[PDB]
Amino acid sequence: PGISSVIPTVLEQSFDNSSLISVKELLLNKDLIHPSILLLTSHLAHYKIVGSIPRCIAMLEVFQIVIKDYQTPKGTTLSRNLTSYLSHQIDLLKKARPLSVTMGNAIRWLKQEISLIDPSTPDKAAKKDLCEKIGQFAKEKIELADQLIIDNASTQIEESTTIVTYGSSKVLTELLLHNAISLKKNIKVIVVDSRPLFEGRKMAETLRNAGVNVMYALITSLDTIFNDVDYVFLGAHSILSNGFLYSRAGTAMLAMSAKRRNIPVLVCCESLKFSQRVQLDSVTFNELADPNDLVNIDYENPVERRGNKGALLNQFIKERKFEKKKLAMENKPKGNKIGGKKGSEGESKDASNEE
Amino acid sequence: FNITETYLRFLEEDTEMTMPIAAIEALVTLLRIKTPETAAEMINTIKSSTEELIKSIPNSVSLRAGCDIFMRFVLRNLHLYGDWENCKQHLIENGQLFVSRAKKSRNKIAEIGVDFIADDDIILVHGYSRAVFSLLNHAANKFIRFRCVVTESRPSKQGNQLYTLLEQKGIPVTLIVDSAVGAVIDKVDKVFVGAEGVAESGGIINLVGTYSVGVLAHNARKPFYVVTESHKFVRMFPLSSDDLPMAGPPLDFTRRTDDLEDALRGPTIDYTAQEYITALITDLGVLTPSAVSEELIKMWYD
Amino acid sequence: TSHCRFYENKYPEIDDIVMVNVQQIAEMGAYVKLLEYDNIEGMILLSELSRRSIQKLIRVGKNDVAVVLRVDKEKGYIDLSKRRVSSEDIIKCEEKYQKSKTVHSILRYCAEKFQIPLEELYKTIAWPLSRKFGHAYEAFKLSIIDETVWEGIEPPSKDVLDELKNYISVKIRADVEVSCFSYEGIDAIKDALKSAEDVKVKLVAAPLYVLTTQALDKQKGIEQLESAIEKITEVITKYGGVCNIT
């Protein structure tokens, strides 16, 4: 049937709208669930690597796997309780970690597919062609697009470079790696990290795994960092109806700093990620998570010290809250790199009705 | 046969037909000799010619824009799936036709879209384009009490030339220095611009001092405008605040020389951002807000 | 290494069909390589490439059909189209392409082994095969069934031919654990040997007999191995011994 109630720590006062709670440790559920979905949910909940790009891919893969494993019942047709199952899966996902814009898109696509071949077919002929189709789609709208983006970036660099970076943008990692290896330029990389999830550290590790010339710093440590240095790059999650940068955490401040210190910024985007849901603030709907993302005392992740802090529910009058997804200022990031090479983010929905 | 030769042909005269149109005409002439039926013998050769032209450029931008537009037009042409002859003929016709169109576009610009200077709104102008001058000369026959302000042009004294073109209409004018550009933003109403191209980013690819002007306009909130015949949407992106496809050096720190030699490599081309066009005057309707980008998208279907 | 034309004629004509494998796209059309009529690159246009998303499907490496429009049989400028090709003809074109590929495969190992050029081999093959029989693959098949096409011209290389034949001609593993407790046994073994090959026989150990069964088209190997087993069983029941099969 499921589990509700019993939530950790104080609920504060402001930003009280989104799901942030729940099944972290499992105790009794419904009895026909394929466990791969559950496993994925468990992973996503306690993930410290994922950042917009790969989640959707993973979801797609999972769906493919499900399809491959799918057995059509001896009684009812190929989609009778399948829809119910899907709904349940969605509910589980939401309970674990919210459906992103890419996830929504994927769901839409799935629904479309369901409509396309209506109930009349057997088993090993329909799903044979479905799986292949979906694979082809994946190959098309994703990997090739990424490749295109990479190649656009390749030309975008001219002569002599010194750069500052942020975010677990898989594409950006690929980009920088490409710069390092198969372009052999004078590519300097400076890394900025973040407390909620360690993306910067991962990026640094990846750089090391190539042997890159790397400086490393954080959100605050910037005022000295510019004392030659030109380029700045970011990795957005999604763009709405407005053209505003509805992405992850520590971007906006950095962007502002860059704007102030003379040389502009460039972000990269994908031609599926755009939405018709409309918002202009952080408060409307955000990735909100458990305050356990702020317990550790610096340096690394698994250390656990009995130093000064380590309580929340017993702390009378104390409101410890943090945000994961932000909404960056529209006019600030200049260049955007999508499927049609280059353009101003004043486009907003130029590809939305184009579909 | 050469496009270069054709380009050379017009210089002393000109001052009438849009450059991008002359280039297009030349291209058409080059084409209609060596059989435009086949797509194997032709398109590749055209591309090669364009590349050659690009290589041969001294300091000119819009040629590329013209040629890509032409290419796009050609591509559009053979979608009717009828026959090779008729379509070819149509294509051939559409070169001189295109040239003819430019004048009509200019006319449209100078009779509908000239209501931006009316109540003696004093005009601070820089960037010599034909369209801007055409509209100003066409508004001199209406006598709407117009006044001109000229920021000095110094690549090699185009300013003098400009001041000589406004003396044939008989209208009070004044010389302005681009160091005292902070000094007078008061009595002059608005800042109007001629240029060399409009970017995929949105902003303007221009001349010897423009970004500063833009900045000052922004500071003063007295709106900043760009006026042209519409076919300068080149596939180019000025991602930085000091980078473009440039003909000369980008700020060349010359060595410790002696008798006043290496100096005058002063930036004769500059650019300002997308949040600067309060309006853009184009013949395809008065459209601006994200218009160029939209057009580009329509062209490349992306 | 892969060079020169596949058929008798170099450049294609009007109406005749080709197969394209696109490398890079989006500028004028596509100036790319082919797998039916020569590996020398021709050109398609970005106009008869849209019939009914377009920048996503084809791109790199993926198999697509083309029909030859306008050929300049003088210097070398070739026009191609994707839109004109009918859905019924597409399958036929694909089949043709497949056949061509198979032919090329047939004449590649040969080129490698004797360490000689491929073009010369092609020349020597495609006269009693590509003109008189139909295509080359079918002719080869006919030859393999009953030799009647190779006897047109004298062979300058026979080892290559032999190799090809061998390639045209799969081993399946079988172990029969022979645990005879018999009076007369060697004779029985000999008899077994004499009725099993009529296949590849090897011996390493005294009670272990190693046999690898030849298969015609994969799934016919169960029909012969079983027969062999049966024969073996027949062999030792009369004398006074036993055979164990895994």
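Following Swiss-Prot, chain C residues are numbered 3-54, 58-174, 182-210, 218-265, in order.
This deposition comes from electron microscopy, 10.4 Å.
Placed from the backbone N, Cα and C atoms, the Cβ positions cover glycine too.
According to Swiss-Prot, the mutagenesis experiment C:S52 to A carries the following note: Inhibits derepression of GCN4 expression in amino acid, purine, and glucose-starved cells. A 10 Å cutoff on Cβ-Cβ distances gives C:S52 (mutagenesis position) a total of 11 other Cβ atoms nearby, all chains included.
In Swiss-Prot, a mutagenesis experiment is listed as C:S52 to D, annotated with the note Weakly impairs derepression of GCN4 expression in amino acid-starved cells. Following the DSSP three-state reduction, the secondary structure of C:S52 (mutagenesis position) is coil.
The mutagenesis experiment C:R64 to A is recorded by Swiss-Prot, whose note states: Alters the binding mode to the eIF2B complex; when associated with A-87. Shown in sequence order, C:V24, C:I27 are the residues of the chain, 6+ apart in sequence, with a C-beta less than 8 angstroms from the C-beta of C:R64 (mutagenesis position). Mapped onto three states, the DSSP output places C:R64 (mutagenesis position) in coil.
Listed in Swiss-Prot is the mutagenesis experiment C:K87 to A, annotated as follows: Alters the binding mode to the eIF2B complex; when associated with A-64. Neighbour count (other Cβ atoms within 10 Å of the Cβ, all protein chains): 20 for C:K87 (mutagenesis position). Reduced to three states, the DSSP call for C:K87 (mutagenesis position) is coil.
Experimental mutagenesis is annotated in Swiss-Prot for C:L205 to E, with the remark: Abolishes binding to the eIF2 complex alpha subunit GCD11. In the three-state DSSP reading, C:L205 (mutagenesis position) counts as helix.
Recorded in Swiss-Prot as a mutagenesis result, C:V220 to E carries the remark: Abolishes binding to the eIF2 complex alpha subunit GCD11. Does not affect its interaction with CDC123. Every protein chain shown contributes to the tally, and the Cβ of C:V220 (mutagenesis position) ends up with 11 other Cβ atoms within 10 Å. Under DSSP, C:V220 (mutagenesis position) is assigned to a strand (E or B) in the three-state scheme.
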Candidates from C:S52, C:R64, C:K87, C:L205, C:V220 close to chain A, where mutagenesis positions are judged by Cβ under 8 Å: C:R64
Proximal but sequence-remote residues of the same chain as C:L205 (mutagenesis position) (Cβ under 8 Å, at least 6 apart): C:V220
Between C:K87 (mutagenesis position) and C:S52 (mutagenesis position), the C-alpha gap once rounded to whole angstrom: 8
